[PDB]
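Undergrad: First, the structure itself, so that you have it in front of you.
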2 protein chains.
Amino acid sequence: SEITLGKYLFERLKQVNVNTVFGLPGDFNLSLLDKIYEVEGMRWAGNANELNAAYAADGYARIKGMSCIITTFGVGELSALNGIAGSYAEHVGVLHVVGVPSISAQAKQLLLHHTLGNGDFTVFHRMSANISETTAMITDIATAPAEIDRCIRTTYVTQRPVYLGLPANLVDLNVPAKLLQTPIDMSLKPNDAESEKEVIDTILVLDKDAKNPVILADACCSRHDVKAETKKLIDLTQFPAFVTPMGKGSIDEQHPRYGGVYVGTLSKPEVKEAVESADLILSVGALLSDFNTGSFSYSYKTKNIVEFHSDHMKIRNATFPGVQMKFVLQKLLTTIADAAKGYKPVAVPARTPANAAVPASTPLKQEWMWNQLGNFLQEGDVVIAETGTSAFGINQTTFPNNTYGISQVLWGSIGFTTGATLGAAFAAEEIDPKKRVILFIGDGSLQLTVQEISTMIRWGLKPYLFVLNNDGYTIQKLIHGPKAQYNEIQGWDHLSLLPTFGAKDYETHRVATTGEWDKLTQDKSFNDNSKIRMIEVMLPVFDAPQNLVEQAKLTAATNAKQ
Amino acid sequence: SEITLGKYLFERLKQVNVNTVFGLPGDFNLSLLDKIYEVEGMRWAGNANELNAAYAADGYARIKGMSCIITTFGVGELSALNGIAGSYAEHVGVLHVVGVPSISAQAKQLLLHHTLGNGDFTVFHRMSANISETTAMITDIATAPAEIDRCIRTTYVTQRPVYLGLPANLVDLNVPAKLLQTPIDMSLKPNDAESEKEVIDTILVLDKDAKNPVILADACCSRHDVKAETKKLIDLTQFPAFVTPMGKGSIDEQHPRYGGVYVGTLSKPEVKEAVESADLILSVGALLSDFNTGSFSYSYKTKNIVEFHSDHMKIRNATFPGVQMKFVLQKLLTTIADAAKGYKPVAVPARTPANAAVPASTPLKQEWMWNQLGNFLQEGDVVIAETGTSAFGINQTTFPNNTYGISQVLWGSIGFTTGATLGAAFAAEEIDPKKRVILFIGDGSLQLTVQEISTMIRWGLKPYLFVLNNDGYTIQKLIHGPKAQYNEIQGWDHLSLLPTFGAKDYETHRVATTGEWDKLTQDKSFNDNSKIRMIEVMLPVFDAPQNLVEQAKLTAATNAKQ
Ligand SMILES: Cc1ncc(C[n+]2csc(CCOP(=O)(O)OP(=O)(O)O)c2C)c(N)n1
Ligand SMILES: Cc1ncc(C[n+]2csc(CCOP(=O)(O)OP(=O)(O)O)c2C)c(N)n1
Ligand SMILES: [Mg+2]
Ligand SMILES: [Mg+2]
């Protein structure tokens, strides 16, 4: 008949397919955490710090749909904020629950630990409101279940973080269990019928008239859950389809009509030409950040641009506020095959040639490696690349179909990927134990978040941790200060990290040549995700993908400009 | 004739005795960081993450006077905020400089990396304003030197964090070098003459009448720079002097008139009675947090309480807003000996007896260890204790004279002390390379910030890192959930951390018995700060100082109260 408010939270999370909860304990959340163990199929990660926990919640949300992190008042929540902010920037639905002091402690303005010593229990909530879609600070048991449901709905449908403050005393108060028998509404509201109809009809007419239409899939294609619709759009139209760095993985790269990665002036020449020659651009989920675009270098020759967005549409100069692309895309599928019936297929650019055979002893280089990496990948992989040479290089890697890419192109917080790897691995394990999680992280970035490897070990998760050892911050050495001491790092014994954190079942490997790379990555044993692995990749100090070399120049000039 | 704005910053920091600068590089601060190397006697720490950098700037400011951390826009600054908030809470003067996008980038609202993708370049500044005494976002080269000076002054005189945003383009613009020839004013403004005179006259008359007066030194005695005055006060009056947990170290514990650590009902019975029987209490810098006071358990019998504060005075129920204790204390010293001439010295509580001799095989226990630790400490030591059993236990340790204690009793952010140890060690090195820095940190807390040991190694700093291995979060097990899985941690090979982070010159040790403790800590070579050392201390899971046992129960009740 009745259930505690705390247990209610976890029953709801279970209902929306959140089965791992991230964060760290503190006195203000201990009673809440007890309730996780009362709900079958729910687990507590036990993270090594709160920033890493937030990065992990982000990775989990990307793979699973949404996530939850629980921290403690003041010290826990503020530690998480850079993780939360990146989830806001990149449209990832993370529910941040904070255990806060009891209603009686607040009213008395007790001078408690984890406060600023000034009796203000609102300050941290106010800070988080700047990087949250919405917030709730629970004060009343009577409306608490509805507020929890609102927070969960909002997280999922907006794909932005939400803040939920839960006083320690209130988590043990009873609420009606029958509320759980009615699901949370997790669907978008329908579009205005007339605006949506106008949008669809206009697009259909533009399509019918187009001789060289192209589809360009970007970040929000993935973040706002229109990958299936976009796949169908590609199939029904047969139009050339391109992807951006931030959207990579959102469309299938083995599809015959896939044309490559468009990055404005930093694209391969054949890709730049094929996109920019279009007489109609169907742009799905654009997010035109500097690193996503070669510092805003798009040069479309057409004005016939259709922008699909989560919350609005644009066609040429016409804006349609509130018209959500999810339903526009779904409804377009009804008639688009007929609209596109007269289309004579335009050729798409060929895939970059495979690497030529070279002696085994050939030292490893970045360009070779990213072009070779496609041999190792398999359908279903999660492929995560850290800001630095890795994020820029992965753009040159060809993915199998059904590859989930994670690259934080906009927020760009180094260290993100160690935590994101943990969260992605938990989610992948829940979906299919055979799904591999593959990380490319720099030696510099690893240092910021290295302890989260501990949490991977404790749960027996089996990611591939490729660490690019180029003796420091190479991306920055190219931007400014190639020999500057601030671009150098203390040298760690990377392969000792796993046993130092208590790993028992693991493998470590070092690769420095093309022969060593191929021998390891082609090995059948290595390709089974049977245990956690670290692979230290030895690369030259100043070696970087050519797109990064060019971006670095642009970024340096942007910052130095008067 | 002219100096870049960036170089001006570092010349000013040098003038105010800030010689190590904390933080991490990013494109928005690289040109600024170049300027550190242009000023002799300035160094860049090269931290392993920004949170740890902020914790280190806090430890450095505690020992040296103030500090500076430099981060990059968005991702760097938000990572630091829990460090900054702890510095705000505990009154530590940390200057947080953020490299921000160029003026032209901001004006054009470029969709740059490390933004929320909404064109708002003010959001992180607004967030930091909640935990800063003041802020500055530089936009104008003409007033930039004055703004830098204002931020530096405010950091020092208020001992709170200050936020200073520096656009990347402006750091390379020239300012007049002659401005450096006039020092920044680092002094307090005089008190209101009439108010201060009333306060001094009243205190003096209370003194003359007191038969059992006592001095109680608390957090702000140390934080607001009245240790010297307090020492004089103790000497001129001969009144019994007691200290709080948060103020421990602020008064010399080998002074004949030192009476012990007062923590309300959690004090030794002799100490409680000695303080509470007073007919006058001279309270220097009170900060009455839960952990500092046994949950607000002070039971003063007298109404004759004089509260000295940085920014005001209180005498009985009378408040004197704006009357700063620094000048009150200085001026009191002129007449206090005369006022106290009739005082017949009251006995002070005796020191806790030394541990009884026991056989070498006796397992280590917390109560024994904290009592024994006094044998190892020497004058000039910096002694740092992490939130957890360490912070509670260090209260039971007797300090030599001139010992600097660091315990973050109010903010209580676990992990703080790894960073604080780094910062304290840099500062200690600058003051006197013979000063030892001694850290007691729990196994749980170490996990949050472990990578900062790397930065200690890279600079050849030589702290003693005592790690209390009690297999998890013992403090929390005593509050709630003694066997709860959230209070358990992944087991690390602690002694392998130093070599994993590239240490070459170091020692590691394990102690589990009284014999092993005494053999190690009495050893002559061990007592020399010749190299970095880690000591893993094996302690029982449920063993804790008695004051923590009681505090845990009070805290659990406070949170669970309806
Ligand atoms: C939290 C945070 N701090 C600082 C930066 C600035 N930054 C961007 S890339 C980078 C260096 C990455 O170095 P590494 O991981 O070694 O990559 P690589 O050498 O392969 O380029 C830094 C410090 C950042 N992006 N995020
Ligand atoms: C950043 C942060 N996260 C969580 C907490 C809550 N907390 C307080 S004490 C503690 C456990 C400390 O454990 P450990 O360092 O092993 O100390 P000990 O076992 O000696 O008590 C935790 C998790 C905190 N204070 N700060
Ligand atoms: Mg590197
Ligand atoms: Mg412990």
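Using the numbering of Swiss-Prot, the residues shown for chain A are 2-563, in order.
We read in the header that X-ray crystallography, 1.4 Å was used to get this structure.
Yeah, the Cβs are placed from backbone N, Cα and C, and that goes for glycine too.
Residues or ranges marked as pyruvate 2 binding site in Swiss-Prot: A:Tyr157, A:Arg224. What Swiss-Prot records for A:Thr390, A:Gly413, A:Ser414, A:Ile415, A:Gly445, A:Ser446, A:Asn471, A:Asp472, A:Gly473, A:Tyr474, A:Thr475, A:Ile476 is thiamine diphosphate binding site. For A:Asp444, A:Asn471, A:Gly473, the entry in Swiss-Prot reads Mg(2+) binding site, with the evidence type experimental evidence. For the published mutagenesis A:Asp291 to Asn, Swiss-Prot gives the following note: In PDC1-8; reduces catalytic activity to 10% but retains autoregulatory activity.
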Undergrad: Going along the chain, which residues six or more apart from A:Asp291 (mutagenesis position) have their CB under 8 A from its CB?
TA: A:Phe297, A:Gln552, A:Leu555, A:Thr556, A:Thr559
Undergrad: I'd like the Cβ neighbour count for A:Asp444 (Mg(2+) binding site), meaning other Cβ atoms within 10 Å of its Cβ, all protein chains included.
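TA: For A:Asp444 (Mg(2+) binding site), the count of other Cβ atoms within 10 Å is 22.
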Undergrad: Short of 8 angstroms on C-beta distance to chain B, which of the listed binding-site residues (A:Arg224, A:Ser414, A:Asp444) are there?
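TA: Listed binding-site residues meeting the cut-off: A:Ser414.
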Undergrad: I need the CA-to-CA distance for A:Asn471 (thiamine diphosphate binding site) versus A:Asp444 (Mg(2+) binding site), whole Å please.
TA: 7
Undergrad: Taking 8 Å from the centroid of the Cβ atoms of A:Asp444, A:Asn471, A:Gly473 as the cut-off, which other residues in that chain fall inside it around the Mg(2+) site?
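TA: Going along the sequence, the neighbours come out as A:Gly443, A:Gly445, A:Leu469, A:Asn470, A:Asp472, A:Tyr474, A:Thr475, A:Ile490, A:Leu540, A:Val542.
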Undergrad: To see if you understand the setup: which same-chain residues, six or more apart in sequence, place their Cβ under 8 Å from that of A:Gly473 (thiamine diphosphate binding site)?
TA: A:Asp444, A:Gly445, A:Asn488, A:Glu489, A:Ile490, A:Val542
Undergrad: According to DSSP, folded down to helix, strand and coil, what is A:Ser414 (thiamine diphosphate binding site)?
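TA: Looking at the DSSP assignment, A:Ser414 (thiamine diphosphate binding site) belongs to neither helix nor strand, so coil.
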Undergrad: Cβ under 6 Å from an atom of ligand 3: which of these binding-site residues qualify? The list is A:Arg224, A:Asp444, A:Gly445, A:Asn471, A:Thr475.
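TA: Cβ < 6 Å from ligand 3, in sequence order: A:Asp444, A:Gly445, A:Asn471, A:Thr475.
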Undergrad: Given the binding-site residues A:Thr390, A:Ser414, A:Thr475, find the one whose Cα is closest in space to the Cα of A:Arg224 (pyruvate 2 binding site).
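TA: Of all the candidates listed, A:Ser414 is nearest in space.
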Undergrad: Compile a sequence-ordered list of residues in the same chain as A:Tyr157 (pyruvate 2 binding site), six or more apart from it, whose Cβ lies below 8 A from its Cβ; state 'none' when nothing qualifies.
TA: A:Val17, A:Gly66, A:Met67, A:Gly94, A:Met187
Undergrad: Given A:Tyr157, A:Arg224, A:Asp291, A:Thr390 as the recorded positions, which ones have a Cβ positioned under 6 Å from some atom of ligand 1?
TA: A:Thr390
Undergrad: DSSP three-state call for A:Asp291 (mutagenesis position): helix, strand or coil?
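TA: Note: A:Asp291 (mutagenesis position) is helical by DSSP.
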Undergrad: Counting Cβ atoms within 10 Å across all protein chains shown, which of the binding-site residues A:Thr390, A:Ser414, A:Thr475 comes out on top?
TA: A:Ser414
Undergrad: When you measure from the Cβ of A:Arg224 (pyruvate 2 binding site), how many other Cβ atoms are you left with inside 10 Å?
TA: 23
Undergrad: Any idea which of the binding-site residues A:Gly445, A:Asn471 has the thinnest Cβ neighbourhood at 10 Å?
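TA: With the binding-site residues A:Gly445, A:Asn471, fewest surrounding Cβ atoms within 10 Å: A:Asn471.
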Undergrad: Return one of helix, strand or coil for A:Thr390 (thiamine diphosphate binding site), based on DSSP.
TA: helix
Undergrad: Per the record, thiamine diphosphate is bound by A:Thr390, A:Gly413, A:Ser414, A:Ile415, A:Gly445, A:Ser446, A:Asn471, A:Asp472, A:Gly473, A:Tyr474, A:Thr475, A:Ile476: how many Å separate the farthest pair of Cα atoms?
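TA: Taking every pair of listed residues, the largest Cα separation comes to 20 Å.
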